[PDB]
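Enquirer: Sending over a structure as structure tokens; questions will come in a sec.
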There are 2 protein chains.
Amino acid sequence: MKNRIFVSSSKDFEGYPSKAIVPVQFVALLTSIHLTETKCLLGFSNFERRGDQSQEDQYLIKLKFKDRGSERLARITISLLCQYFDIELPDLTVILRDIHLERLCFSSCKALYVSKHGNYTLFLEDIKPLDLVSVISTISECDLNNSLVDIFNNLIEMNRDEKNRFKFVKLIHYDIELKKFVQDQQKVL
Amino acid sequence: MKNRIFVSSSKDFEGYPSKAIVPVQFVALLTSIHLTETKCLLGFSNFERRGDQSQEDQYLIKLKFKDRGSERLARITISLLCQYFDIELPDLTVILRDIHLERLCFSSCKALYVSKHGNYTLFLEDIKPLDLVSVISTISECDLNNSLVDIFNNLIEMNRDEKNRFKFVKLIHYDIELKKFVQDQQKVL
């Protein structure tokens, strides 16, 4: 249950137990939301540049529900999670993809890694949204801080690369401090 | 299910069906949070000044859960709901009372009124937190807007009244625009 392990990369998992319950915690950008009748998937990524050719949703957190009761709470959580970050939700399924193309949505997640027969799934225990300004400040253990530096380094990797769809200059936010922080210590080193 | 009724006052309910399901919606300040093993109660109020002698939690919304599964979502919702408003939550029960004494937490709620044998309970369908600055702007149908005017009028009622514990000058927020908006059109009329 509760003596938690930091995860710097979803690749760590392929080296994990194979039959256990490991309380985990990672830092990533919320990149996708899917609420269906059956389930609700939250996709996160730090954009490690695997090869690529795919980084978008490298952590997929499962919000399992069974009834009218629990789906309410699922929707309320999604609603509150989008509101925090400024994401337009419907009124009263949700398909949201490549959220990072419009909005840098840094999140700090506590989840439960459960494995059975080599296979594993992550169950959400907590998501702590981080404000971009609070993130930028935080770059001016340091596991969280190192992951954020990593993630922003990877976001400069993707932006100057004229092939990938993500552009800083194409974000919605959009704080004048962003252009500064990007041009600053990061995309000069 | 879904053709919703605005509620200006929790007193409206005593005049409701007695055996029905009425989709409702009200605007109030979040004033209390209680997450237990069994349940989770969200207390809201507009502070109508009944007599008084009690306004604190005149709307009590029920977040019913049954299992390990649904309690997670309950906690995540509470966590996300407190984060939005800037409320210090533990790490990983929650008792929070008279939240309005520290923080004006305007919320717009959609709930389900269900009655059986004269008795009724409210089930949360959605909570939309409102930013104080967005609330203050909104006072510079208008059901929502009228409720907010009402609620602020009642907050001036409570503050200048040197008996009640709520004081504007004792809030945490705390934006310099608040002192202005209070001293302005409201506490001059």
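Count begins at 1; order follows the chain as displayed.
Going by what the header records, the deposited coordinates were determined by X-ray crystallography, 2.7 Å.
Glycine is treated like the rest: Cβ placed from N, Cα and C.
So Swiss-Prot says this about it:
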type: MUTAGEN; residues: B:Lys39 to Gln (Swiss-Prot position 50); note: Increase in length of X' and Y' telomeres. Disrupts interaction with POL1 but not FUN12
type: MUTAGEN; residues: B:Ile61 to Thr (Swiss-Prot position 72); note: Disrupts interaction with POL1 and FUN12
type: MUTAGEN; residues: B:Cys105 to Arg (Swiss-Prot position 124); note: Disrupts interaction with POL1 but not FUN12
type: MUTAGEN; residues: B:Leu130 to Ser (Swiss-Prot position 149); note: Disrupts interaction with POL1 but not FUN12
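What's the neighbourhood like for each of these?
Expert: A simple way to gauge crowding: the CB of B:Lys39 (mutagenesis position) has 13 other CB atoms within 10 angstroms, across all the protein chains here.
DSSP classifies B:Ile61 (mutagenesis position) as strand under the three-state reduction. Around B:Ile61 (mutagenesis position), taking its Cβ as the centre, 22 other Cβ atoms fall within 10 Å, counting all chains.
Listed in sequence order, B:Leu29, B:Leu30, B:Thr31, B:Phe85, B:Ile87, B:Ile99, B:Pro129 are the same-chain residues at least 6 apart in sequence whose CB falls under 8 Å from the CB of B:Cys105 (mutagenesis position). According to its DSSP assignment, B:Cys105 (mutagenesis position) is coil.
Over all protein chains present, the Cβ of B:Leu130 (mutagenesis position) has 19 other Cβ atoms lying within 10 Å.
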Enquirer: Determine, to the nearest whole angstrom, how far the Cα atom of B:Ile61 (mutagenesis position) is from the Cα atom of B:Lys39 (mutagenesis position).
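Expert: Between the alpha carbons of B:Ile61 (mutagenesis position) and B:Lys39 (mutagenesis position) there are 11 Å.
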Enquirer: Kindly assign B:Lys39 (mutagenesis position) to one of the three DSSP-derived states: helix, strand or coil.
Expert: coil
Enquirer: Calculate the distance in Å between the alpha carbons (Cα) of B:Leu130 (mutagenesis position) and B:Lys39 (mutagenesis position), and round it to a whole number.
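Expert: That separation, Cα to Cα, works out to 25 Å.
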